[PDB]
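> Let me begin by handing over the structure; questions about it come next.
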Amino acid sequence: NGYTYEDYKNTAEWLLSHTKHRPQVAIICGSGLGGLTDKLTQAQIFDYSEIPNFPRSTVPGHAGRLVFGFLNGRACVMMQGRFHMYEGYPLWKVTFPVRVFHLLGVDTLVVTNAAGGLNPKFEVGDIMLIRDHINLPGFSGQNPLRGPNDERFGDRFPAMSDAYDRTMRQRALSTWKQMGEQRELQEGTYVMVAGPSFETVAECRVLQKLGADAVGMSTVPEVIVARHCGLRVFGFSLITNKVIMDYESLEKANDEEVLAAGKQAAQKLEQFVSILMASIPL
Amino acid sequence: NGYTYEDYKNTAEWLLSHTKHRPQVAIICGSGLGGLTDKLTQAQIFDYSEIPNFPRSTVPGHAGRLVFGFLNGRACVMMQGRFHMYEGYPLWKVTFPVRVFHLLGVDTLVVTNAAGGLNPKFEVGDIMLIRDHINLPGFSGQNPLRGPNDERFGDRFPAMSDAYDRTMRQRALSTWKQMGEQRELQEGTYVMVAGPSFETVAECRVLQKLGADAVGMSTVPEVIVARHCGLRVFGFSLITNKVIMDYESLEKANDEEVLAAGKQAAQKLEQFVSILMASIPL
Amino acid sequence: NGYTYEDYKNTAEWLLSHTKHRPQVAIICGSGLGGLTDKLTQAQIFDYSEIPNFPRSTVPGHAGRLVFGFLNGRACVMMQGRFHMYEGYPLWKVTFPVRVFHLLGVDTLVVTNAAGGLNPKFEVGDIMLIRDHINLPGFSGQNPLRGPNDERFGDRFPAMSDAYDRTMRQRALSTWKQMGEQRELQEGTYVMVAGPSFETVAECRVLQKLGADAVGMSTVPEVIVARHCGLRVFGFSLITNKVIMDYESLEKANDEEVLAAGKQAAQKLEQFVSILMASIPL
Ligand SMILES: O=c1[nH]cnc2c(C[N@@H+]3C[C@H](CO)[C@@H](O)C3)c[nH]c12
Ligand SMILES: O=c1[nH]cnc2c(C[N@@H+]3C[C@H](CO)[C@@H](O)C3)c[nH]c12
Ligand SMILES: O=c1[nH]cnc2c(C[N@@H+]3C[C@H](CO)[C@@H](O)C3)c[nH]c12
């Protein structure tokens, strides 16, 4: 790990003295969900590039900012553009923000992302709550906590079986009910793979057999660091496509479809998240 | 990644100006298949060591060369001796050649290798066409594309479900028919594991349950980079041994058997590949 | 790998000339099993920190020593405190000792550890003999042998299907019989995951489906290097807890329970190991 405890500290204090805002909830916007930033009131923007110690967003479009503000009553801090392992970032960089949030006083982390559907029940457009995850990179050593543990953040061997707040998932199925929507709110297990290339049919079948419902290339690391911090964690995935699971189909997963689906489900997610805010304690 | 775009460029241009040859098809010879180099006509040899930016073949025998020439009508470039992850090479070195070939004008990549049989149907000597692969190293981060993407080579999120040219596999089952052989031409999924040590019984059973038919320690990376380049990809494995899947057997996988099997299936593979050449478009 | 052959040599010779002891059996004490060091007679202690080239035990408690002596007749060398991948150590450091032992003249390696129970048959307190292992980190590249092979230690492609000495496991089931205990001596497959965080329910289910019986974050690397050396290998796990495999349970794996269980099974393991010593040939 390239960061010493002071680095997280100095980044937090810098932000703390450059904004009057004091967030309680940190929200990480996945692919094609960055719109959530518009609904914040008294919004103060910070380009990642100007924040001390932040991973310099190489070239995904150079768009990477930390937006502070109020979202339906709660003091939020949003990450528009997140860091992925496939871009070359070691996991201690990918999750650097999460530890900064903790030192800012945040106690809740909402993670969202796009993901391919492994469960045949799911359909494009669907929203899947994350009940659990399978951290494939983690089994091999790519775990954000690898390296000496710092007591100031958490214990050496944190547990993950209760990573996704049982309360928030219930208060979420409620919100969806109140919202009264056609499709029911899905719920399942998210499996993380490093990417960046898409899975093959044989790989899709492996992920299904392992019991995964959706597949992505992020989230799990942030969740692990969050939990190690004591943060409350809630998250969901937007099924932007159904992974090819048979050799006959002449269809291929592509970033166009993923962003396209993110486009149509845009406001649908903004509402859900915005309303869900009120359901977060304090 | 230690290579900048110019490095691939300079390596290509160097070769381009040191040989009159202009290959269309690149062939990577797996273990005990290097013989394919004899059948090239107007053969021009280059030791890896003399090619700018090529991974310096540490000590597997110091035998590593790029042979250009004509193989049954087609302008070929062959790699005699390939780089493996288990030798310590990062994947961006292992696959460095593939990107060089692309800049040389190659549009087709033929990959061959030796592999242990997971499918009980298979028998030593058998040849298995690769319909698909399971990239275990890739799930954890060991993907040759990890790092910033270069638009000049391909897209950020390339798809792999159609990696193995459906046309060539058919034109290959044909060639085998024409060849009229005892054993039928096998076809299946290749799973890559890093090695270098051989799998245990419990590991063999895992790989079988995942739906793999053959197991090796290479290929997948080159295939991924090839596809990311737009190259056409065809490949097969020579089942040199049947992996131990029960605790009673007092047999052990060994490099002697693997090379021995490669020895007997020698000319059988040279024919197949040589004839298959004519089946490649242009 | 940061070590050259001379480094292993110089470390061995240093020890060889600083102790009159000449061990035959090397014993690696897992979590809460370090007590085995008390039963050695003519015990000579060496702090890791004073041994040339040894990984400097960062901050797990600064307790890391190599204890030489006699254990029930045999010349032993014990490692009290072992190196884990999750602490940040590359595998060639984690397994550095094993190669040192080989050069000291050791021909047998006994590895012990604590592990969560995946097999429902098992219960806390149980002792599971290791018949086989599933090296998940190894499938992705985290294999201690990665890098150029040194003929002086072993072959390039060592086999692992016969890693756990069939003879010693039998002579062990015997010893347990003689010992006449309530619970029968368990036996099974150990799956290694990198950690340091504990598995989720979805991950537990994956590990069960793969056929694993117990789960830990160590051992496999040392075993692989041992075997590559020609060493005889025997090992077992102390089931310190049953991994959570259903979402209803409001229980969580924790280092307190693990050490607690290690505490009660303390002397039970010391006896077993001590007596087992006589069953090791010479
Ligand atoms: O089919 C899929 N496989 C793996 N990840 C994704 C995702 C998630 N994100 C989306 C994004 C690519 O379009 C990249 O960062 C991965 C959507 N669909 C799939
Ligand atoms: O049983 C097996 N397991 C994993 N790989 C192979 C291979 C393939 N190559 C062959 C070569 C070792 O003999 C090494 O580079 C791996 C043949 N048989 C097996
Ligand atoms: O449930 C489990 N999952 C993974 N490893 C262990 C272990 C083994 N060791 C024990 C130790 C943590 O308490 C750490 O180094 C892992 C015991 N229980 C479990």
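Here Swiss-Prot sets the residue numbers for chain B, with the shown residues being 3-284 in order.
Heads up, header says this was done by X-ray crystallography, 2.3 Å.
Placement of Cβ uses the backbone N, Cα and C atoms for every residue, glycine included.
In case it helps, Swiss-Prot gives these features for our protein:
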type	residues	note
BINDING	B:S33, B:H64, B:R84, B:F85, B:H86, B:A116, B:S220	phosphate binding site
MUTAGEN	B:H64 to W	Reduces catalytic activity towards inosine
MUTAGEN	B:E201 to A or Q	Severe loss of catalytic activity
MUTAGEN	B:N243 to A	Reduces catalytic activity
MUTAGEN	B:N243 to D	Reduces catalytic activity towards inosine, hypoxanthine, guanosine and guanine. Increases catalytic activity towards adenosine and adenine
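How buried are these features, and what lies next to them?
Around the Cβ of B:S220 (phosphate binding site), a 10 Å sphere holds 24 further Cβ atoms from the protein chains shown.
Annotation note: B:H64 (mutagenesis position) sits in a coil segment as assigned by DSSP. Annotation for B:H64 (mutagenesis position): no spatial neighbours, criterion Cβ-Cβ under 8 Å with sequence separation of six or more.
Secondary structure from DSSP puts B:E201 (mutagenesis position) in coil. Take the CB of B:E201 (mutagenesis position) and look out to 10 A: across all protein chains shown you find 26 other CB atoms.
Look at B:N243 (mutagenesis position): DSSP puts it in a strand.
Take the CB of B:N243 (mutagenesis position) and look out to 10 A: across all protein chains shown you find 20 other CB atoms.
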> Sequence gap of 6 or more, Cβ distance under 8 Å: name the residues on the same chain that satisfy this around B:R84 (phosphate binding site), in order along the sequence.
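Counting only residues 6 or more apart in sequence, the Cβ neighbours of B:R84 (phosphate binding site) under 8 Å are B:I30, B:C31, B:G32, B:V96, B:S220, B:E224.
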> Among B:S33, B:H64, B:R84, B:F85, B:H86, B:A116, B:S220, recorded phosphate binders, what is the largest CA to CA distance in Å?
20
> Taking each of B:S33, B:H64, B:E201 in turn, which of these recorded positions have a Cβ less than 8 Å away from a Cβ in chain C?
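Out of B:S33, B:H64, B:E201, B:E201 lie under 8 Å of chain C.
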> Round to a whole number and give the Cα-to-Cα distance in Å for the pair B:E201 (mutagenesis position) and B:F85 (phosphate binding site).
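The separation of the Cα atoms works out to 20 Å.
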> Checking the binding-site residues B:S33, B:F85, B:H86, B:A116, which are within 10 Å of B:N243 (mutagenesis position) at the Cα level?
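The binding-site residues passing the 10 Å Cα test are B:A116.
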> Near ligand 2, which of the binding-site residues B:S33, B:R84, B:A116 have CB less than 6 Å from any of its atoms?
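Once distances to ligand 2 are taken from each Cβ, B:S33, B:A116 fall under 6 Å.
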> Sort B:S33 (phosphate binding site) into helix, strand or coil using the DSSP assignment.
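DSSP call for B:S33 (phosphate binding site): coil, neither helix nor strand.
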> Any idea which of the binding-site residues B:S33, B:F85, B:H86 has the thinnest Cβ neighbourhood at 10 Å?
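Fewest other Cβ atoms within 10 Å, among the binding-site residues B:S33, B:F85, B:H86, is found for B:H86.
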